[PDB]
Amino acid sequence: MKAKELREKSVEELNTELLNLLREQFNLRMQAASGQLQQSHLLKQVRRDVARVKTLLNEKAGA
Amino acid sequence: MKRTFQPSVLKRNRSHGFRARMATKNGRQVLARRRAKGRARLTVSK
Amino acid sequence: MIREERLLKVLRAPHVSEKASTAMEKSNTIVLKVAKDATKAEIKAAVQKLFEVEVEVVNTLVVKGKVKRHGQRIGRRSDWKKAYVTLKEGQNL
Amino acid sequence: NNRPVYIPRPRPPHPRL
RNA sequence: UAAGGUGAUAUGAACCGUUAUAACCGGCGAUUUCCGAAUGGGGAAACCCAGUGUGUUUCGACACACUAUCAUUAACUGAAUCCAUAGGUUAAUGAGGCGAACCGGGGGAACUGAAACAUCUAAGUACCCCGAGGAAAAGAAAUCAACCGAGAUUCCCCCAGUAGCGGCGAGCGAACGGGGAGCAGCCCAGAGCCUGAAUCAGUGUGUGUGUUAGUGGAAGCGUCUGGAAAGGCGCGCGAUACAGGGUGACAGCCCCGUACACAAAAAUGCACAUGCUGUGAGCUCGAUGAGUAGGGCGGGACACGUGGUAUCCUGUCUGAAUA
RNA sequence: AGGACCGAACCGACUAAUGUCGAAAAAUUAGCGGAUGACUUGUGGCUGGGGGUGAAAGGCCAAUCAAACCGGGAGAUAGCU
RNA sequence: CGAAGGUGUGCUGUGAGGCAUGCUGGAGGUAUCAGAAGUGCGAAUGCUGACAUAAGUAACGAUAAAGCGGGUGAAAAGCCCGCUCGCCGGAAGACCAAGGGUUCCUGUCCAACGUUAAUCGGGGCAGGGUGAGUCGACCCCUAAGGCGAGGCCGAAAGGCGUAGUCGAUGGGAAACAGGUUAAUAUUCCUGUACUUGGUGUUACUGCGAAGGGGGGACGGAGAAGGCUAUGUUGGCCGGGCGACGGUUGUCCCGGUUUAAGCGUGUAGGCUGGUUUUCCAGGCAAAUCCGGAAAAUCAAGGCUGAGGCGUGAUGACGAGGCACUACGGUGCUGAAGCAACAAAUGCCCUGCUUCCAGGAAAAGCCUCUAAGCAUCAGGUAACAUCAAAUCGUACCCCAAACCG
């Protein structure tokens, strides 16, 4: 999942970034803190996805 | 008898702090020597 | 804008302790860990946006790390900030 | 949760634990 | 490249992918918090406080960019007096610091030797400052030589412990010349003819070559001891590879490797061809370096320490000729 | 009013004893002088080594001072052990 | 089917050493002849690491002083509960400032420390704990002092210094009572408030400074008056009459506390006010300060502790009642008054004298300059918003700081 969002305009990729930041990050971290989280690779993969989305945003917007 | 050393953070920082060292040209040379030697603590700081 | 992302970034995780439970059951306050800066206004906005609740006032404090010696090697834990968000008469969690 | 810390093998005169 | 990995102390939990976007390396890019030349101001280092202009859920409050000094250039303002200048405001380019040694310059000693010690030696060494480079400096004689002759500077070997300097004491100690490394010559002080005329600097294409990831790469078994055999014995094969590391005791044929043959999407250092921009061939004449040379006063370097002291420079006072 | 008097805190150590491999690399007990000033003290700075300061003893300058400490000349030199 | 090192033996040479071997050892050593040594240690008050020695000796760190019953524990004089004895109590108590940085509380153990044991600790490991518009830092200004755009000087480095910028040891705005955890509280909970700015409404109005004026803004010594914190007695409230004589009595025990803010503003101290006219003064101007004239009253104005009522028929409150993981938690709660004495603390930066003549700036009130005055801005009342960030444990005459 690296080129799927490379053809998505600024607004929709920004919406996807907002969704990834709001869900699958706060819920996962609070579940981990409270001990309710069983799978930890979710945090790593979602963080990597957020980083990739930010990189795509930087590449597209501006230059 | 009161011993020679009376601790004071303000005095220590203003006498041997990094900014005090950089204020004078020679202190920059002292910092360069410390960096070349490789000591972890270049100067005294909190 | 990135105000919303700052709100969704300031909060880190909740805190659990006997004092936390006592404050929640008596004072209607929840203590949670926050970012290093985590200013009061940003924390208030973030909690209002996330928990869809109402908070009377928020106060925070900085908890200094501990010096622990693993084997012969000493080390200081990373300092973290905790905030007691006080809810009004209407609380959910 | 991370209960296990992987305590290292200590010195001959170590805390009896 | 790829079927093993999510770095190690340091196991564990949960996952990714196995024919390709699992993992790893390389080239090009994005983020790159704060201090640190820090450069918006300050400051006790990782800290505080801000102004301006661009856009915004409750006026609330937020995000982005700029906001230091000097030097040069350009523009607008601008007094003591008209002018003008000084000064002030704004636009553009360069530096500000960190680096082991080498280079040049401005400074710059002592210990110690002379068996003391003041001349001297130590020494232009110890050490400080400034400036830049990958080398730097110097460099085409107002030089030598001797009236025989050599024609840029630099480095190595003789001359060389020679001649010389030196309370001629300590000690210092060349030069002409000879043999080697490498060899390039120009430009301004100025006019006329011809004027891309050769060589160079700045950018693209192509060929060649090397790096940043790598690939292919030969051949041994049975028996005895022995925990384990690579070790005793037997008979075999490769070798453009017994150079090396590991493999339960010492391995050419167990693996990684070595000899040898190959590999590059992208960026690369260097040798050429082909392009575009820039200074700029060759011929005739003139000119050919003034507060300088030199000299008085005091010193420094030339082996030469003021001695008969030649040579160059400098602090002050003077000061020509120019072919 | 007293650079006044006796006398607490505070300043100093004039006498005696213990302590000299002590609790302290000048200490403790009782006496002792001042205790409104020429007093003392907390904080913040300045005076830096042939130099600073010194109601001046050749005193002090971080337990080291008739010339501190740190790195270099430097493995100074020693007709000496 | 056993190298070197280590560990004994028998030989061998005038000798440094060589040879073979019993045991550990486990994979390295090396003939003869030549080549080079950081090549042979027994002393240099030679250096590094270990161990004797004095020696199971001094000593076990102010001569304030421990014991007993019960509890855990294997071990009890030192750990925990209770009763006695003693010490400090101007401290050997409680707060802080500087200085340390989790030593603070709980669970858990005696590996190392406590000059002994220790189940214990400021020890080892795990967890919890630091809540600020009113506390301080932060921020405005600044003294001593530092940096220092321009500038002066100096071979360079660099030294001085202006405008400016830092620099609290100082000046600026605001909170008190009670309660709570094992650790925070003037931060949390209950009540009363207080202060600075932004936003909007209402009625007015001239606003507007790095400029001017006041204040900020100050020494020493000393006496009195009113006060207060605080303590004594008495009255009142609840209880007691008591193991060795008496103790219903003029007797004994414990309580008898309540803040900040709000209004009145007193004791005391300071000062003469109201109005008009003018002035080259205050580096420009000014209705502000200062000076000169007058008419009027003689009082006004400023500062000012404390007490009094609201704060508060609220909290607190001796004691009793019910359960206890037997440490402790819930309910309740009577009176809460007068006099005296009284401080180094307030009136008081007050008042009287003395020479040694006793900081600066900012916030604050006022005046106008430039510019605008249908605006903007300010005033007075109302509602609302914000007051960010940092330390908040613990020790602080000590076991935790410097020695």
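Recorded method for this deposit: electron microscopy, 3.3 Å.
Using N, Cα and C of the backbone, Cβ positions are placed for all residues, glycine too.
Annotated in Swiss-Prot:
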MUTAGEN   C:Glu18 to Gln  Strongly reduces trigger factor binding
MUTAGEN   C:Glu18 to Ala  Binds normally to ribosomes; strongly reduces trigger factor binding
MUTAGEN   C:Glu52 to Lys  No effect on trigger factor binding
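Under DSSP, C:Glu52 (mutagenesis position) is assigned to coil, being neither helix nor strand in the three-state scheme.
A distance of 25 Å separates the Cα atom of C:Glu18 (mutagenesis position) from that of C:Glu52 (mutagenesis position). Within 10 Å of the C-beta of C:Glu52 (mutagenesis position) there are 8 other C-beta atoms, taking all protein chains into account.
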